[PDB]
Amino acid sequence: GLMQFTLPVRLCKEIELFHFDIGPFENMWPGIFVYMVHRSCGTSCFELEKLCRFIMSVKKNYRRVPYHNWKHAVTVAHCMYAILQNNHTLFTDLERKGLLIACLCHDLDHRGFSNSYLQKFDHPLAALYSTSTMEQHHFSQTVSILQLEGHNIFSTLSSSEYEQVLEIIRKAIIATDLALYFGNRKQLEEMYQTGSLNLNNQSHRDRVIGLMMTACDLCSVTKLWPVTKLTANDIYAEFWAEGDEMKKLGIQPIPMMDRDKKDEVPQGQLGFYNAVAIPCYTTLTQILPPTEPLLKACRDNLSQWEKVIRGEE
Ligand SMILES: Cc1ncc(C)n2nc(CCc3nc(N4CCCC4)n(C)n3)nc12
Ligand SMILES: [Mg+2]
Ligand SMILES: [Zn+2]
């Protein structure tokens, strides 16, 4: 109850910044996460014993894939932490509670394959969930872990508060389906431009939280260049494995997943920053002005990929 979590001075200062890297020491990531919940939510949001046991069950249910792993989960939660702290008064006690949990849980039991590969393989999960296949699985794995004995971090909540928080987590995790991002950003773009955007409209908040989730999920593009560059290696190492598997089913994979088109990665990053990342942080900066550093850092990394293409690295 009187037990603060603290971090070494460099982490204590740098963790508050959007571009923070959680580092290569796996055993400090649980502590980093608890630090963030305590500062974001209060030391009283969760029974510590239950929270610690929830974090370790979540960790155990991420797999050793190159990118969609426990490190990604904590990175995405840290980005959400920075957004929530730079926008203190815009968010409910329930949202602050739900959204950090949502980010930690959002890729639970990922196998390193896209929804498209599950569908062409005919994986049982593609029969149970026709759209946002992995994302419905991620929410389903979240609920399972919440129902393990001693794991109900939401036990203090009322019956209807509990239902509201699980509904925030569900929509948050569904919104990490990048297929849904495009339409969601377009709608938020037009609502903001016609002045109809209203944060008391629950369906408007949903879209905004949706965009925050895309922003947090893509946050490798908002880091220091060497972090950004080394994460792209992990991202492609999954995609190329999936490409190999596509070829094993006798299907030419899209270029994104073809290791034979390695040389075109820089140009693929350009497309991605222009088609997805820049638009995402642009619209997010408009709706939440204090998130501008994510847009600024995304633009800087775009410029670093331009440099790679021009032979300047
Ligand atoms: C940084 C990042 N964060 C999150 C996600 C989901 N992605 N996806 C990419 C790949 C983007 C991409 N790459 C290509 N290439 C085709 C030729 C070689 C590569 N295309 C067409 N599109 N990068 C990221
Ligand atoms: Mg995902
Ligand atoms: Zn993710």
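Going by Swiss-Prot, the residues shown for chain A are 724-1036, listed in order.
Keep in mind that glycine also has a Cβ here, set from the backbone N, Cα and C atoms.
As given in Swiss-Prot:
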ACT_SITE  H791  active site, proton donor
BINDING   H791, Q992  3',5'-cyclic GMP binding site
BINDING   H795, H829, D830, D940  divalent metal cation 1 binding site
BINDING   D830  divalent metal cation 2 binding site
MUTAGEN   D830 to A  Loss of activity and of zinc binding
MUTAGEN   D830 to N  Reduces activity 1000-fold
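Structural mapping of features recorded in Swiss-Prot.
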{"residue": "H791", "record": "active site, proton donor", "DSSP class": "coil"}
{"residue": "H829", "record": "divalent metal cation 1 binding site", "DSSP class": "coil"}
{"residue": "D940", "record": "divalent metal cation 1 binding site", "DSSP class": "helix"}
{"residue": "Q992", "record": "3',5'-cyclic GMP binding site", "DSSP class": "helix"}
*With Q992 (3',5'-cyclic GMP binding site) as the reference Cα, tell me which of the recorded positions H791, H795, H829, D940 is the closest one.*
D940
_Extra residues within 8 Å (Cβ to Cβ centroid of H795, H829, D830, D940), divalent metal cation 1_ = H791, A796, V799, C826, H833, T899, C939
*asked:* Excluding near sequence neighbours, so keeping only residues 6 or more apart in the same chain, what lies with its CB under 8 A of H829 (divalent metal cation 1 binding site)?
replied: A796, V799, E858, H861, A895, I896, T899, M936, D940
*asked:* Taking 10 A as the limit, how many CB atoms besides its own sit near the CB of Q992 (3',5'-cyclic GMP binding site)?
replied: 24
_Of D830, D940 (the recorded positions), the residue whose Cβ has the fewest other Cβ atoms within 10 Å_ = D940
*Determine, to the nearest whole angstrom, how far the Cα atom of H795 (divalent metal cation 1 binding site) is from the Cα atom of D830 (mutagenesis position).*
9
_Length of the line joining the Cα atoms of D830 (mutagenesis position) and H791 (active site, proton donor), in Å_ = 7
*Near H791 (active site, proton donor), which residues of its own chain have a C-beta under 8 A away, given they sit six or more steps off in sequence?*
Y785, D830, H833, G835, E961
*Out of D830, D940, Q992, which recorded positions lie by ligand 3, with a C-beta less than 6 Å from some atom of it?*
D830, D940
*Surrounding CB atoms that lie within 10 Å of the CB of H795 (divalent metal cation 1 binding site), all protein chains*: 23
